[PDB]
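S.K.: To start, I am sharing the structure in question, which I have written as structure tokens.
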Amino acid sequence: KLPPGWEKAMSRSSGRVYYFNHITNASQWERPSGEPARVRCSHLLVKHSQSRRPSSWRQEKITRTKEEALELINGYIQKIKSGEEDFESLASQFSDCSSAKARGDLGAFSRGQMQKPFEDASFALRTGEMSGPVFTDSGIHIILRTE
Ligand SMILES: Cc1cc(CO)n(C)n1
């Protein structure tokens, strides 16, 4: 029926069907469009107190809860999707990763290199697409596939 990992869902508030991807946690009203050795992605990481290393260039001690970190991720996604803010701008300002200084760019990578949930979402994204919240041991990611 649908590309890898997509399924139909029903909006609780509107009754209109939509499409959810259980690998990338993307969700959209439009039916999804249309694997490479390498992909190139950027990401915006929000760390939390249970992160593998609860520190970052933004905060020596990251003390926010996973649920608080998810709410921050949800809000950033909202501003990206509404166009109030660009992914690159938010990543530079708020990503708890060292890649913030490169607007979240991680470069290209193969399978076997990243944390698995991150890897799977990256390779399930189509070029240009952005994930929903992706959970790894580092924290919570918004992933943007650029190549
Ligand atoms: C991790 C990581 C990767 C890169 C380069 O894009 N930075 C700055 N930090």
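Residue numbering for chain A follows Swiss-Prot; the residues present correspond to positions 6-39, 51-163, in that order.
Determination method: X-ray crystallography, 1.8 Å.
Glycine is no exception: its Cβ is also placed from the backbone N, Cα and C atoms.
Heads up, here are the entries from Swiss-Prot:
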DOMAIN    52-163  domain 'PpiC'
MUTAGEN   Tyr23 to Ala  Reduced affinity for KIF20B
MUTAGEN   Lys63 to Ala  Loss of peptidyl-prolyl cis/trans isomerase activity. No effect on the interaction with IRAK3/IRAK-M. Abolishes IL33-mediated increase of IRAK3/IRAK-M protein levels
MUTAGEN   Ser71 to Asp or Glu  Loss of peptidyl-prolyl cis/trans isomerase activity, nuclear localization and cellular function
MUTAGEN   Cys113 to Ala  Loss of peptidyl-prolyl cis/trans isomerase activity; decrease in DNA repair of double-strand breaks by homologous recombination slightly less efficient than that observed with wild-type protein. No effect on RBBP8/CtIP
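In the displayed structure, how are the listed features positioned relative to their neighbours?
M.R.: In the three-state DSSP classification, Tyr23 (mutagenesis position) falls within a strand.
Less than 8 angstroms from the CB of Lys63 (mutagenesis position) sit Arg69, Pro70, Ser71, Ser72, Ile78, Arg80, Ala85, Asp112, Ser154, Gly155, each of them six or more residues away in the same chain.
The secondary structure of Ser71 (mutagenesis position), as reduced to three states from DSSP, is coil rather than helix or strand. Within 10 Å of the Cβ of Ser71 (mutagenesis position) there are 12 other Cβ atoms, across all protein chains.
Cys113 (mutagenesis position) carries neither a helix nor a strand DSSP state and counts as coil. With a 10 A radius on its CB, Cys113 (mutagenesis position) counts 22 other CB atoms from all the protein chains.
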S.K.: Between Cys113 (mutagenesis position) and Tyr23 (mutagenesis position), find the distance joining the two CA atoms and give it rounded to the nearest Å.
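M.R.: Distance (Cα to Cα, whole Å): 32 Å.
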S.K.: Work out the three-state DSSP category of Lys63 (mutagenesis position).
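M.R.: Assignment for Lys63 (mutagenesis position) reads coil.
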S.K.: With DSSP helix as H/G/I and strand as E/B, how many residues of the domain 'PpiC' (52-163) fall in helix, strand and coil?
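M.R.: Grouping H, G, I as helix and E, B as strand yields 39 helix, 28 strand, 45 coil.
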